[PDB]
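Student: Okay, here's the structure, questions in a sec.
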Amino acid sequence: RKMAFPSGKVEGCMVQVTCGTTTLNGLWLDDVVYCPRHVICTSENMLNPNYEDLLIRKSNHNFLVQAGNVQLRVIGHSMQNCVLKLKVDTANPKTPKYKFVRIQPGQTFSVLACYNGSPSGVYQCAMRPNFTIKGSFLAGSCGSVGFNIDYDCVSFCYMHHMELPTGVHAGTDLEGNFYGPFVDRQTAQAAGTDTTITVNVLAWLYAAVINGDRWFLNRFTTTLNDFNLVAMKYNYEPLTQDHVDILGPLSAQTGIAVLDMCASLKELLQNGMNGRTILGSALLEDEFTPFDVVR
Amino acid sequence: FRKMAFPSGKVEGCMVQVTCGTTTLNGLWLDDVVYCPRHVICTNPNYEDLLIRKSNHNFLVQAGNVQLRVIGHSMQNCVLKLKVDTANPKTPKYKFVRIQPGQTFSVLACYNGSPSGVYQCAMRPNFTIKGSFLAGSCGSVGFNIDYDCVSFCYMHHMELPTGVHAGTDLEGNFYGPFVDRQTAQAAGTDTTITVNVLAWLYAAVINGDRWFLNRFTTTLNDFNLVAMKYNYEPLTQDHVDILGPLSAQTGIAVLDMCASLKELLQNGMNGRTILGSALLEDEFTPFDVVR
Ligand SMILES: *c1cc(O)c2c(c1O)C(=O)C=C([C@@H](O)CC=C(C)C)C2=O
């Protein structure tokens, strides 16, 4: 099963931020609340907002921040790229050990979907190669965050900003820089063609071998270039020498050379799965990383 | 469409490690009682005997760093109830409930008292759970959360050879015809949860996917013969009633959606996908969709 991280450490950091008539989610760490800058926009500003102009007109008491039943007091504010940073009275007593990190396409993380400051659900994700997320967003999940948890330390890698016309989601890192070419404005912007994360499918095939399925193996090998020429006809991401290097341990553990697993995938794409399953799926799964598989 | 698990924070604060001799597994600490699988006292065992021979100093409970002192022990069916010196200050509001096949819940998978991940499950019609349990996940619990109140419905006991998992409710009653002993046991043949497929087709309609919709209607009887041929649970009037809110919401009557389903089964997706799948999901309940 694809699993998400236990969400407790993140749940204790979720707050509700309201400015005027707009409300979304915020993240309370130490004495700062982070949230999307869009909170300061009104209906009429969405098309062409001037965030510098809208923020200069605000004072500290324009921002209503609620942690459960407690109103937090804002004592300063500033903007860093597309995230608003609200200084409050009180350091979050439940602040975990944490860091901000920027991730790359193919990486996985968990998302705590929240509504008006209250967590609702948790799910496991990958950053797609077109810099989008195939999320499940309730209407007011703006400001919900994505994370990884390693040894009790939480890495915040994503903050939700908006839904694209195709149903997918776009957002920023916790420094307010968007993933992909998207902007916090209601324009016509659309996601690029999405491709399958090849290195993740191969890692998962190695996971199938480790758990004993070998049905899809064959006796062929391939060159890297030949593999990529085939795979790209199926909208699979090109495989690099870095990806090959990354799969080396798994190859070592299983005794199957990386380009041999590549030949198996070429054939799986040619034939389908003929009513069969691999780990437990009937689809080529691309949201488990090489790092994930070792775990 | 993503399946979502419930936020697990309220359960995370209840997870402890329990050790008896050489055996270590997970426990649930609520108030001054730790709940865990009785097979923690195993070396065809007689659990009546083995536990009379036990005393409090035989159990080592660890809540993270702190060792808890067992001051009493008792058995309820297949779960051991270890009374400890201190109440868990992180005890949520909670209830013990028993679910039925087809209902969904979240599992907090744990390793030696330490939460590792969370995922959303359904109780299969053969009473097993298609889960991913790591080494030492015994004693992990399943739950729903409703209004800040945790409903504990499942405790993990065993991996079946087929890879699926078997467990009890929190009162130690097994789900399915399984026993906590090393007999040879296998899951019975499983079936697809029809009322959940229908709910997921409703969700697909609510999401703008309408290609599978057709002009026809079927009967409950005609459908169940198709269902039976495809290893689908039979559909009942109760199921139909359950789906009424969705039928009302979408203007698609249940037996008209059934017709759509009959056709999907007989003829296939045919290059089309429904919600981003080419197989029909059966681990979303009608309730899950309404929410
Ligand atoms: C949060 C909530 C929202 O409703 C929106 C945004 C955030 O961050 C946002 O950034 C942008 C929009 C709006 O432009 C709709 C988006 C498109 C038309 C692409 C939000 O609505």
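Using the numbering of Swiss-Prot, the residues shown for chain A are 3267-3561, in order.
Looks like X-ray crystallography, 2.1 Å, at least that's what the header says.
Including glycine, each Cβ sits where the backbone N, Cα and C put it.
This is the feature table in Swiss-Prot:
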| type | residues | note |
| --- | --- | --- |
| ACT_SITE | A:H3304 | active site, for 3CL-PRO activity |
| VARIANT | A:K3353 to R | In strain: Beta/B.1.351 |
| VARIANT | A:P3395 to H | In strain: Omicron/BA.1, Omicron/BA.2, Omicron/BA.2.12.1, Omicron/BA.2.75, Omicron/BA.4, Omicron/BA.5, Omicron/BQ.1.1, Omicron/XBB.1.5, Omicron/EG.5.1 |
| ACT_SITE | A:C3408 | active site, for 3CL-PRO activity |
| VARIANT | A:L3468 to V | In strain: Zeta/P.2 |
Student: Can you tell me whether DSSP puts A:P3395 (variant position) in helix, strand or coil?
Tutor: coil
Student: For A:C3408 (active site, for 3CL-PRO activity), what is the tally of other C-beta atoms lying within 10 angstroms of its C-beta?
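Tutor: A:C3408 (active site, for 3CL-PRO activity): 24 neighbouring Cβ atoms within 10 Å.
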Student: With A:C3408 (active site, for 3CL-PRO activity) as the reference Cα, tell me which of the recorded positions A:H3304, A:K3353, A:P3395, A:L3468 is the closest one.
Tutor: A:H3304
Student: Would you pick out, from the recorded positions A:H3304, A:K3353, the residue whose Cβ has the largest number of other Cβ atoms within 10 Å?
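Tutor: In terms of Cβ crowding, the pick is A:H3304.
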Student: Relative to ligand 1, which of the recorded positions A:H3304, A:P3395, A:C3408, A:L3468 have a Cβ found under 6 Å from one of its atoms?
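Tutor: The recorded positions passing the 6 Å Cβ test are A:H3304, A:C3408.
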Student: Measuring Cα to Cα, how many angstrom lie between A:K3353 (variant position) and A:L3468 (variant position)?
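Tutor: Given the Cα positions, A:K3353 (variant position) is 45 Å from A:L3468 (variant position).
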Student: Using C-alpha atoms only, work out the spacing between A:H3304 (active site, for 3CL-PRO activity) and A:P3395 (variant position) and round it to an integer in Å.
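Tutor: Spelling it out, the Cα of A:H3304 (active site, for 3CL-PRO activity) and the Cα of A:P3395 (variant position) are 25 Å apart.
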Student: Please report how many Å separate the Cα atom of A:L3468 (variant position) from that of A:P3395 (variant position), as a whole number.
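Tutor: Checking the Cα atoms of A:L3468 (variant position) and A:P3395 (variant position) gives a distance of 16 Å.
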